[PDB]
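J.: Structure in structure tokens, see below.
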Amino acid sequence: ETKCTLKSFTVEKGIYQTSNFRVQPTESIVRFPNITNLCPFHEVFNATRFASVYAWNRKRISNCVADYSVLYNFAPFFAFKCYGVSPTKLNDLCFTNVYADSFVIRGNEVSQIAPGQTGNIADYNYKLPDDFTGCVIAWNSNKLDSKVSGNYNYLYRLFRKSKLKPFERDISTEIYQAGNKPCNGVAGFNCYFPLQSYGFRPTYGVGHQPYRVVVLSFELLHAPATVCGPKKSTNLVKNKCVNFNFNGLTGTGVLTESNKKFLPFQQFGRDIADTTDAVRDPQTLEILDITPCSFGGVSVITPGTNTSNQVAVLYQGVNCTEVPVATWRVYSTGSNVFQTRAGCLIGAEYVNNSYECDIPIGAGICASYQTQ
Amino acid sequence: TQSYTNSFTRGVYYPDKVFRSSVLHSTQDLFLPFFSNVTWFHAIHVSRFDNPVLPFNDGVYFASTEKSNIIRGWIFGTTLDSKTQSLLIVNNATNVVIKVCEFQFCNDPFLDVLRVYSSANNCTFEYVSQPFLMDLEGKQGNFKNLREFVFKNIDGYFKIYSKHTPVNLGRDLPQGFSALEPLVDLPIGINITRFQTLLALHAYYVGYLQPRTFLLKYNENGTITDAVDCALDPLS
Amino acid sequence: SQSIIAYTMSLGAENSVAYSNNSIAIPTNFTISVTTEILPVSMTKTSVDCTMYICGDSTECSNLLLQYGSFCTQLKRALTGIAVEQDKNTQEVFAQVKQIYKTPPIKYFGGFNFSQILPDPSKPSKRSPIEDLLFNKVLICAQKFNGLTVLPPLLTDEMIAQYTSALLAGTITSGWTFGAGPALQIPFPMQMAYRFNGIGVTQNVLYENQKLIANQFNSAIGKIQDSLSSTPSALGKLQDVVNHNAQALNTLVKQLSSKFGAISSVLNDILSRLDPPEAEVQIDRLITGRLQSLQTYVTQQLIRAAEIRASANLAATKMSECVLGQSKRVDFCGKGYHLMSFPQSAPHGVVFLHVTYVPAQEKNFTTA
Amino acid sequence: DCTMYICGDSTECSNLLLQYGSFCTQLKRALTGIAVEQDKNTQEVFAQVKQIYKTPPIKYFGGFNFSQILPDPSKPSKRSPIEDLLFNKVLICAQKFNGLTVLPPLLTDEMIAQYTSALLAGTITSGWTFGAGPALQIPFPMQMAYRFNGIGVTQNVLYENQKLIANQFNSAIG
Amino acid sequence: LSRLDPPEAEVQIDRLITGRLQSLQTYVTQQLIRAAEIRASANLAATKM
Ligand SMILES: *[C@@H]1O[C@H](CO)[C@@H](O[C@@H]2O[C@H](CO)[C@@H](O[C@@H]3O[C@H](CO)[C@@H](O)[C@H](O)[C@@H]3O)[C@H](O)[C@H]2NC(C)=O)[C@H](O)[C@H]1NC(C)=O
Ligand SMILES: *[C@@H]1O[C@H](CO)[C@@H](O[C@@H]2O[C@H](CO)[C@@H](O)[C@H](O)[C@H]2NC(C)=O)[C@H](O)[C@H]1NC(C)=O
Ligand SMILES: *[C@@H]1O[C@H](CO)[C@@H](O[C@@H]2O[C@H](CO)[C@@H](O)[C@H](O)[C@H]2NC(C)=O)[C@H](O)[C@H]1NC(C)=O
Ligand SMILES: *[C@@H]1O[C@H](CO)[C@@H](O[C@@H]2O[C@H](CO)[C@@H](O)[C@H](O)[C@H]2NC(C)=O)[C@H](O)[C@H]1NC(C)=O
Ligand SMILES: *[C@@H]1O[C@H](CO)[C@@H](O)[C@H](O)[C@H]1NC(C)=O
Ligand SMILES: *[C@@H]1O[C@H](CO)[C@@H](O)[C@H](O)[C@H]1NC(C)=O
Ligand SMILES: *[C@@H]1O[C@H](CO)[C@@H](O)[C@H](O)[C@H]1NC(C)=O
Ligand SMILES: *[C@@H]1O[C@H](CO)[C@@H](O)[C@H](O)[C@H]1NC(C)=O
Ligand SMILES: *[C@@H]1O[C@H](CO)[C@@H](O)[C@H](O)[C@H]1NC(C)=O
Ligand SMILES: *[C@@H]1O[C@H](CO)[C@@H](O)[C@H](O)[C@H]1NC(C)=O
Ligand SMILES: *[C@@H]1O[C@H](CO)[C@@H](O)[C@H](O)[C@H]1NC(C)=O
Ligand SMILES: *[C@@H]1O[C@H](CO)[C@@H](O)[C@H](O)[C@H]1NC(C)=O
Ligand SMILES: *[C@@H]1O[C@H](CO)[C@@H](O)[C@H](O)[C@H]1NC(C)=O
Ligand SMILES: *[C@@H]1O[C@H](CO)[C@@H](O)[C@H](O)[C@H]1NC(C)=O
Ligand SMILES: *[C@@H]1O[C@H](CO)[C@@H](O)[C@H](O)[C@H]1NC(C)=O
């Protein structure tokens, strides 16, 4: 490795740095609350009547177990575009608050429901924010949501004075003002009806039929999570380098015990470096302290290829007693372990004599190729 | 009957739900400025009522020292009419009957020489829970309990913080420091711009918040003990 | 009854001299004084790892760290060079003597009192009282968990004191000879007579006024400890170095929590909330931001190390000239005529105690 | 100033200046350190004397002529003739309107001349003694004799050849 | 800021900000390097005085 890090077949006498080492995690643990009640998703997708376009039926999903697999009972899925998050990882996530908006449109405008897009539905009926996160779903409903004479229940806005700000219903039967005649409710020439109706019949085709669309909006931030995926809980392990997934807080640690005095309304913990330090167990409601995982560089002490081919390692600032990483099989060599202030020295003895210094190490110690 | 006084150093609340110790963290948010002008309202009808509707903007700091249950509830919303959506809060002995039912009239006292929500048509979210206004009595009236509340709403949700202080012993808005622990954070999407208070038959402060930058100090127990403004004085 | 008052800067007391054709002024008394000088010698060694810092424990992020050439085989070399020169600085400053000398058992030097600077065997640390005061007037684990490591110097602060003790014991029983050839013994009053003979004063002045000179030296050395312990900021140069290094590390580690025009500042969050194929957009922004934030730190460190090497060189020169001999340069080894100097260690620095000669009482005369 | 330079008087631009960490709390510190050391440099160079000395009224130093370097009371600036030549051989507002400010030094060029005058008046009536202890008077020819005695030349050379040396000095300074 | 609306205006502004940040960091570094070599001369001037 020393010959590889610096391009040569002959390394001069001295000390060199090659690479780093880190302790490796052993097992994975997942902790979730006892909440088991299913979410009302199965009702919002499977309903009888949907609202109009200008007045959508916004719903808020409270705390429950959400299974993002029941919605797959709907086969077609004309569009399943997810913007903020990847759909595949939708199951293994936790959200703060979830909004669902369901309504019905025509095919030619199904592509219009997206951030940063303009038109008639996207400007006069429903505008999404540019930084929107969530998913959109659309399916075909011509065969069971149409009449031979047609359905005129659904109407969409066509004329508006000003651009619609995102997430703003505009239910208002105000007569359009055009031309130069101040209409006072005449609703005649130059004063149009803002809402125009639809007609749905089984004789139409794709792009001329009603499609049912539902949009889900999320928000991810440090807050008590109410909606979570159906991932199974696990057990608790302490004083061992493990990776944890506490309610969205994922990362490696040791998870010792703590003596902190968290207030009853606090959840997380921080430090002067704005890094997570302490956590509150979702189920047992105790306080755990998260200290990171032993890591550090390594060094090789060589007397030079001209003399010999025997080396020693200088694991920087890790205790030999517990974690000397115990791959080139030089670990805890018999009678070759020395615990100095610099770190773990493997491959050299420690005599009680004193000579001049050849290869400095640290805190005052020197290595040499002295003969017996 | 409106009197005026000095708000002193008051109205500091925990901005986030995290734990910090021995930190000098500084944050920018809606706060009550130091040494602001607080209006001491006054009314009495125990000799209908003698108070019009107060304006609401950027939240309200509300403090009072009542006897047992004289002042109970609050009314929020626009125009306080049964055409728009309004919020009601009533604090009785055992529960809170907070609701977002639509109403315009909810009180027919008729003091001699309930009738709550007289017209409630289309109700909405309810959050019945433990009562807010509770007091402990040491069988002496030397120390009058002081109750402080902060109401605000930003990007959804209704944030209500509160604190009790038995330290007061005869002064209005005393010198000292006391942070407010969060109590209620419930979700409502209605639009609020007008504010009024209730009163029980058979003392009243109003403030206003502004966007300011504060610097707060935490102790080793995680409790805020001091805070400084960054616009009041050049030394600050 | 106080208020802030603004005035015009002054320059000093107006003085007038009475120069004439035949008029001279000669002093009739002297005054031995002790000055003090403080010099930084070295900062704290440090090392930074790119991979753990820029792309924490993520092979997906580490793969994208390529296509940037080798921007991290040079930062390591620069930091290693800085650490090596930091190790060399103290070796240059202190290791001026080939051997180690021991203080004599019986301490009696013509009446002079050196107990304030000689090692005290009572305390196990084996340090002079002045060094104790210097050691008592001059978040850590968080940086350890981000790839920033702090290395120990290759001279523990228990053999540096040995070097200082050897120098100070050689300079009181051998004069300046031990800096050129073999050490040669000489009584202390004779050495002071020789030092007086080097600033144009005959030696008979010393031997006729010895008790007074010894008392003046003792009084001068007595109050320097009080002045050091009572001045609000005397060791103000070393603390500036420590504060600058701590602030640099703090502002480097704080930069990790910045969006840099990306959705989040956490690699785990972006790696779990999004799929690979479009995830190499935010990661690039984070990598670029962190690369700039680390290059700035390295450049600042190089610039700061230059100005501390430029001071370590001066400290070495002052040790070679003021201590191992007598310096004729004006106003170099302290104000006034120079007699001798003593070194003392301090955390990442040295403190020189200069002994200087100053005339006291003038008298007018007529000359031809 | 970062804000006026990078995003001139535009709150919309200033909002985007975040998400870059603190890249402008360090430039201010660096520039402040540079300014402080610039102020310290001249203080270190010039302020070598604790007191301020005055030139004697009657000027006659063994025949030497110092009028070319001593302050001239005729000009109100109180500067030597040589300093006048040095001062006469060594778009501005546009930079002021971009956030780049120029600060004045904390020594006006009318008390630096006082420091130089004090040094030069001390060095001709006291020799080198005023740099170590109290200033002591001494005639100028005696001082030159002492200075000759310091380069391995006996003093009797000076006192036997004085007018010639004075003329050579005057011609050299001219 | 006047010819375009906010929502897509945060594209050119980023380029301007980046360019100006680099152009100012270069100036600061040059100033530090130049100040070092003038301090190194002020010290010599003080010694010579
Ligand atoms: C040259 O300067 C030295 C230092 O000041 C002079 O020595 C000091 O002389 C004064 C005058 O007597 C002493 O003050 C008195 O001393 C007696 C001693 O018992 C004391 O009882 C009085 O309360 C008062 O302090 C002073 O002690 C003495 N300094 C020392 C260290 O002994 C010296 O006299 C001067 N030379 C000439 C020729 O005047
Ligand atoms: C040396 O002699 C000169 C001249 O006699 C002294 O200077 C005078 O001192 C007296 C007494 O204080 C003053 O009244 C005069 O005004 C001084 N003359 C001038 C031109 O300044 C001088 O003080 C004597 N030296 C010492 C040390 O006293
Ligand atoms: C040298 O100075 C030290 C400190 O001033 C002297 O130590 C003091 O000695 C006196 C008398 O013996 C004691 O009353 C003090 O308590 C001592 N102080 C300390 C801090 O120990 C020492 O005696 C002096 N040396 C000689 C030879 O007199
Ligand atoms: C010192 O030198 C100056 C300048 O050379 C002399 O000033 C000149 O004096 C002569 C005769 O008095 C005049 O003709 C010149 O016009 C003067 N020149 C200037 C620029 O003023 C001065 O006289 C010399 N000092 C003495 C004592 O002779
Ligand atoms: C959908 O709902 C109807 C009634 O609301 C019910 O009869 C039907 O079984 C449901 N089907 C699915 C797949 O949920
Ligand atoms: C979850 O259930 C366990 C089993 O009874 C119980 O000990 C624990 O307190 C419960 N936690 C919550 C948050 O309901
Ligand atoms: C050691 O280096 C010298 C240098 O030229 C070389 O000649 C010699 O062969 C080397 N030793 C061995 C064993 O190769
Ligand atoms: C290893 O050393 C560290 C510090 O030197 C210490 O904290 C730790 O307890 C040691 N290991 C054991 C098993 O004692
Ligand atoms: C060397 O010193 C160590 C530390 O005191 C001690 O444990 C060891 O026994 C010594 N070895 C010998 C041979 O004296
Ligand atoms: C508060 O406002 C009133 C009305 O202008 C004014 O009279 C009073 O002085 C103000 N309070 C203070 C402390 O200035
Ligand atoms: C308080 O209100 C709750 C909720 O309506 C009610 O059940 C309870 O009886 C009330 N108690 C009193 C004393 O009015
Ligand atoms: C309240 O509900 C009734 C019936 O549920 C409805 O007729 C009325 O329009 C509603 N009020 C509104 C929507 O303002
Ligand atoms: C709230 O209602 C008032 C009055 O109807 C209106 O002026 C204001 O714009 C509304 N605010 C919001 C956020 O809807
Ligand atoms: C922290 O709480 C403990 C527990 O009662 C108490 O003893 C200590 O005084 C408190 N310290 C502070 C600063 O509040
Ligand atoms: C000094 O010498 C000059 C030159 O002759 C003379 O003019 C002056 O009067 C003398 N002053 C004294 C005090 O002797």
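FYI, residue positions are counted from 1 along the chain as it appears here.
Every residue gets a Cβ built from N, Cα and C, even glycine.
In case it helps, Swiss-Prot gives these features for our protein:
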{"type": "MUTAGEN", "residues": "A:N34 to Q (Swiss-Prot position 331)", "note": "Reduced viral infectivity"}
{"type": "MUTAGEN", "residues": "A:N46 to Q (Swiss-Prot position 343)", "note": "Reduced viral infectivity"}
{"type": "VARIANT", "residues": "A:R49 to T (Swiss-Prot position 346)", "note": "In strain: Omicron/BQ.1.1, Omicron/XBB.1.5, Omicron/EG.5.1"}
{"type": "VARIANT", "residues": "A:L71 to I (Swiss-Prot position 368)", "note": "In strain: Omicron/XBB.1.5, Omicron/EG.5.1"}
{"type": "VARIANT", "residues": "A:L155 to Q (Swiss-Prot position 452)", "note": "In strain: Omicron/BA.2.12.1"}
{"type": "MUTAGEN", "residues": "A:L155 to R (Swiss-Prot position 452)", "note": "Increased resistance to neutralizing antibodies. Decreases HLA binding to NF9 epitope. Increased binding affinity to human ACE2"}
{"type": "MUTAGEN", "residues": "A:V186 to A (Swiss-Prot position 483)", "note": "Increased resistance to neutralizing antibodies"}
{"type": "VARIANT", "residues": "A:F189 to V (Swiss-Prot position 486)", "note": "In strain: Omicron/BA.4, Omicron/BA.5, Omicron/BQ.1.1"}
{"type": "VARIANT", "residues": "A:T250 to K (Swiss-Prot position 547)", "note": "In strain: Omicron/BA.1"}
{"type": "VARIANT", "residues": "A:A273 to D (Swiss-Prot position 570)", "note": "In strain: Alpha/B.1.1.7"}
{"type": "VARIANT", "residues": "A:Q316 to H (Swiss-Prot position 613)", "note": "In strain: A23.1"}
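Please go over these features one by one and say how buried each is and what sits next to it.
T.: Within the same chain, residues at least six positions away from A:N34 (mutagenesis position) with a Cβ under 8 Å of its Cβ are A:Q283.
The Cβ of A:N46 (mutagenesis position) lies under 8 Å from the Cβ of no residue that is in the same chain and 6 or more residues away along the sequence.
The Cβ of A:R49 (variant position) lies under 8 Å from the Cβ of no residue that is in the same chain and 6 or more residues away along the sequence.
DSSP assigns A:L71 (variant position) to a helix. The C-beta environment of A:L71 (variant position), restricted to residues of the same chain at least 6 apart in sequence and closer than 8 Å, consists of A:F41, A:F45, A:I137.
Cβ neighbours within 10 Å of A:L155 (variant position), excluding its own Cβ and spanning all shown chains: 16.
Cβ neighbours of A:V186 (mutagenesis position) (same chain, under 8 Å, six or more residues apart in sequence): A:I175. For the recorded site, A:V186 (mutagenesis position), the DSSP three-state label reads coil.
In sequence order, A:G179, A:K181 are the residues of the chain that are 6 or more apart from A:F189 (variant position) and have a CB within less than 8 Å of its CB.
DSSP gives A:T250 (variant position) a strand state.
Close to A:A273 (variant position) in the fold, though at least 6 residues off in sequence, lies no residue with a CB less than 8 Å from its CB.
Under the three-state DSSP scheme, A:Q316 (variant position) falls in the strand class.
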J.: Name the residues of the same chain, 6+ apart in sequence, whose Cβ is under 8 Å from the Cβ of A:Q316 (variant position)?
T.: A:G296, A:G297, A:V298, A:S299, A:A342, A:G343
J.: Return the residues near A:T250 (variant position), defined as same-chain residues 6+ apart in sequence whose C-beta is under 8 angstroms from its C-beta, sorted by sequence, else 'none'.
T.: A:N243, A:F244
J.: Check the DSSP secondary structure of A:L155 (variant position), expressed as helix, strand or coil.
T.: strand
J.: Could you tell me which three-state DSSP class A:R49 (variant position) falls into?
T.: coil
J.: Kindly point out which of the recorded positions A:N34, A:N46, A:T250, A:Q316 have a C-beta less than 6 Å from some atom of ligand 5.
T.: A:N46
J.: Could you check what DSSP calls A:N34 (mutagenesis position) once collapsed to helix, strand or coil?
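T.: In the DSSP reduction, A:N34 (mutagenesis position) maps to coil.
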J.: Where does A:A273 (variant position) sit in DSSP terms: helix, strand, or coil?
T.: coil
